[PDB]
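Peer 1: Okay, handing you the structure first.
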Amino acid sequence: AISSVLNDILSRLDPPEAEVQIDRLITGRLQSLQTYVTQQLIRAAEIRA
Amino acid sequence: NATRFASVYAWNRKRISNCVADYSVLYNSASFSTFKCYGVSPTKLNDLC
(Lines of atoms letter the chains of each structure in order from A and count residues from 1; the text may use other names and numbers.)
(Lines give C-alpha, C1' and ligand atoms only; values in the text may rest on other atoms or scores of the structure.)
Protein backbone atom coordinates (compact mmCIF):
# COMPACT_ATOMS: atom_id res chain seq x y z
CA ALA A 1 0.00 0.00 0.00
CA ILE A 2 0.92 3.68 0.04
CA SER A 3 1.46 3.96 3.80
CA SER A 4 1.20 1.58 6.75
CA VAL A 5 -0.67 4.23 8.78
CA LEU A 6 -4.40 4.14 8.07
CA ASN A 7 -4.75 7.84 8.91
CA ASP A 8 -2.47 8.68 5.97
CA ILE A 9 -4.81 6.73 3.67
CA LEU A 10 -8.02 8.18 5.12
CA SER A 11 -6.69 11.76 4.96
CA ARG A 12 -5.49 11.40 1.34
CA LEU A 13 -7.57 9.25 -1.02
CA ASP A 14 -11.29 9.71 -1.55
CA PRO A 15 -13.71 7.28 0.16
CA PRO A 16 -14.12 5.35 -3.12
CA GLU A 17 -10.36 5.44 -3.75
CA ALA A 18 -9.43 4.66 -0.13
CA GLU A 19 -11.30 1.34 -0.20
CA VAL A 20 -8.63 -0.03 -2.55
CA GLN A 21 -5.70 0.70 -0.24
CA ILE A 22 -7.57 -0.14 2.98
CA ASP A 23 -8.39 -3.63 1.68
CA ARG A 24 -4.68 -4.19 1.08
CA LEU A 25 -3.90 -3.26 4.69
CA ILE A 26 -6.73 -5.34 6.19
CA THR A 27 -6.06 -8.48 4.13
CA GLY A 28 -2.34 -8.22 4.85
CA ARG A 29 -2.93 -7.81 8.58
CA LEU A 30 -5.48 -10.64 8.55
CA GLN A 31 -2.82 -12.91 7.07
CA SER A 32 -0.28 -11.59 9.58
CA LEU A 33 -2.69 -12.25 12.44
CA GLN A 34 -3.80 -15.63 11.08
CA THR A 35 -0.15 -16.68 10.74
CA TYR A 36 0.40 -15.67 14.37
CA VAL A 37 -2.63 -17.64 15.58
CA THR A 38 -1.59 -20.64 13.48
CA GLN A 39 1.92 -20.56 14.94
CA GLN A 40 0.51 -20.23 18.46
CA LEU A 41 -1.68 -23.31 17.98
CA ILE A 42 1.43 -25.23 16.91
CA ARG A 43 3.34 -24.04 19.97
CA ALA A 44 0.23 -24.87 22.00
CA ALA A 45 0.54 -28.51 20.93
CA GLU A 46 4.24 -28.44 21.86
CA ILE A 47 3.66 -26.95 25.32
CA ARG A 48 0.75 -29.31 26.04
CA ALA A 49 2.96 -32.24 25.04
CA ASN B 1 -2.09 35.82 -11.41
CA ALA B 2 1.36 35.45 -12.98
CA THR B 3 1.90 37.01 -16.41
CA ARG B 4 3.28 33.89 -18.12
CA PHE B 5 4.53 30.43 -17.20
CA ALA B 6 7.48 28.36 -18.39
CA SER B 7 7.51 25.29 -20.61
CA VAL B 8 6.65 21.78 -19.46
CA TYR B 9 10.32 20.96 -18.79
CA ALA B 10 11.19 24.50 -17.61
CA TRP B 11 8.46 24.60 -14.95
CA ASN B 12 8.89 27.35 -12.37
CA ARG B 13 8.77 26.20 -8.76
CA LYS B 14 8.37 28.24 -5.59
CA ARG B 15 9.35 26.42 -2.39
CA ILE B 16 7.33 27.46 0.67
CA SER B 17 7.58 24.93 3.49
CA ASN B 18 5.43 24.04 6.54
CA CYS B 19 2.04 22.32 6.74
CA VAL B 20 -0.10 25.12 5.33
CA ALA B 21 0.39 27.23 2.21
CA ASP B 22 -2.79 29.30 2.25
CA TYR B 23 -6.35 28.50 3.36
CA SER B 24 -7.69 32.03 2.77
CA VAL B 25 -7.70 32.16 -1.05
CA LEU B 26 -9.11 28.99 -2.62
CA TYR B 27 -10.04 29.01 -6.32
CA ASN B 28 -10.47 25.21 -6.37
CA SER B 29 -14.29 25.44 -6.56
CA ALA B 30 -15.68 26.02 -10.08
CA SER B 31 -13.44 29.05 -10.69
CA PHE B 32 -11.56 27.67 -13.72
CA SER B 33 -12.09 25.71 -16.92
CA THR B 34 -11.09 22.13 -16.04
CA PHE B 35 -10.60 20.37 -12.69
CA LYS B 36 -8.98 16.93 -12.53
CA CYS B 37 -7.93 16.22 -8.94
CA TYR B 38 -6.32 13.41 -6.96
CA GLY B 39 -6.26 12.89 -3.21
CA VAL B 40 -7.97 15.76 -1.39
CA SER B 41 -8.95 19.21 -2.61
CA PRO B 42 -7.16 22.36 -1.39
CA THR B 43 -10.13 22.88 0.94
CA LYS B 44 -9.28 19.64 2.78
CA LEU B 45 -5.55 20.42 2.94
CA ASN B 46 -6.19 22.45 6.12
CA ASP B 47 -6.11 19.24 8.19
CA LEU B 48 -2.98 17.84 6.49
CA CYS B 49 0.54 18.79 7.59
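Using the numbering of Swiss-Prot, the residues shown for chain B are 343-391, in order.
Method reported for this entry: electron microscopy, 3.5 Å.
Note: Cβ is positioned from N, Cα and C throughout, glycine not excepted.
Take a look at what Swiss-Prot says about it:
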- B:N343 to Q: Reduced viral infectivity (MUTAGEN)
- B:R346 to K: In strain: Mu/B.1.621 (VARIANT)
- B:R346 to T: In strain: Omicron/BQ.1.1, Omicron/XBB.1.5, Omicron/EG.5.1 (VARIANT)
- B:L368 to I: In strain: Omicron/XBB.1.5, Omicron/EG.5.1 (VARIANT)
- B:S371 to L: In strain: Omicron/BA.1 (VARIANT)
- B:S371 to F: In strain: Omicron/BA.2, Omicron/BA.2.12.1, Omicron/BA.2.75, Omicron/BA.4, Omicron/BA.5, Omicron/BQ.1.1, Omicron/XBB.1.5, Omicron/EG.5.1 (VARIANT)
- B:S373 to P: In strain: Omicron/BA.1, Omicron/BA.2, Omicron/BA.2.12.1, Omicron/BA.2.75, Omicron/BA.4, Omicron/BA.5, Omicron/BQ.1.1, Omicron/XBB.1.5, Omicron/EG.5.1 (VARIANT)
- B:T376 to A: In strain: Omicron/BA.2, Omicron/BA.2.12.1, Omicron/BA.4, Omicron/BA.5, Omicron/BQ.1.1, Omicron/XBB.1.5, Omicron/EG.5.1 (VARIANT)
Peer 1: For B:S373 (variant position), list the number of other Cβ atoms lying within 10 Å of its Cβ atom.
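Peer 2: The Cβ of B:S373 (variant position) has 8 Cβ neighbours within 10 Å.
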Peer 1: Between B:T376 (variant position) and B:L368 (variant position), find the distance joining the two CA atoms and give it rounded to the nearest Å.
Peer 2: 15
Peer 1: Hey, does DSSP put B:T376 (variant position) in a helix, a strand, or just coil?
Peer 2: coil
Peer 1: Here are some recorded positions: B:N343, B:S371, B:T376. Which one has the most Cβ atoms within 10 Å of its Cβ?
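Peer 2: Answer returned by the neighbour count: B:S371.
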Peer 1: My understanding is the cutoff is Cβ-Cβ under 8 Å with a sequence separation of 6 or more in the same chain; which residues meet that for B:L368 (variant position)?
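Peer 2: Expected: B:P384, B:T385.
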Peer 1: According to DSSP, folded down to helix, strand and coil, what is B:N343 (mutagenesis position)?
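Peer 2: In the DSSP reduction, B:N343 (mutagenesis position) maps to coil.
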Peer 1: Fill in the CA-CA distance, B:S371 (variant position) to B:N343 (mutagenesis position), as an integer in Å.
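Peer 2: Counting only the Cα atoms, the answer is 17 Å.
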Peer 1: Around the C-beta of B:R346 (variant position), how many further C-beta atoms are within 10 angstroms, looking at every protein chain?
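Peer 2: That number is 5.
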Peer 1: To the nearest Å, how far is the Cα of B:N343 (mutagenesis position) from the Cα of B:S373 (variant position)?
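Peer 2: The Cα atom of B:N343 (mutagenesis position) is 13 Å away from the Cα atom of B:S373 (variant position).
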Peer 1: Going by DSSP, is B:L368 (variant position) sitting in a helix, a strand, or coil?
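Peer 2: It is coil.
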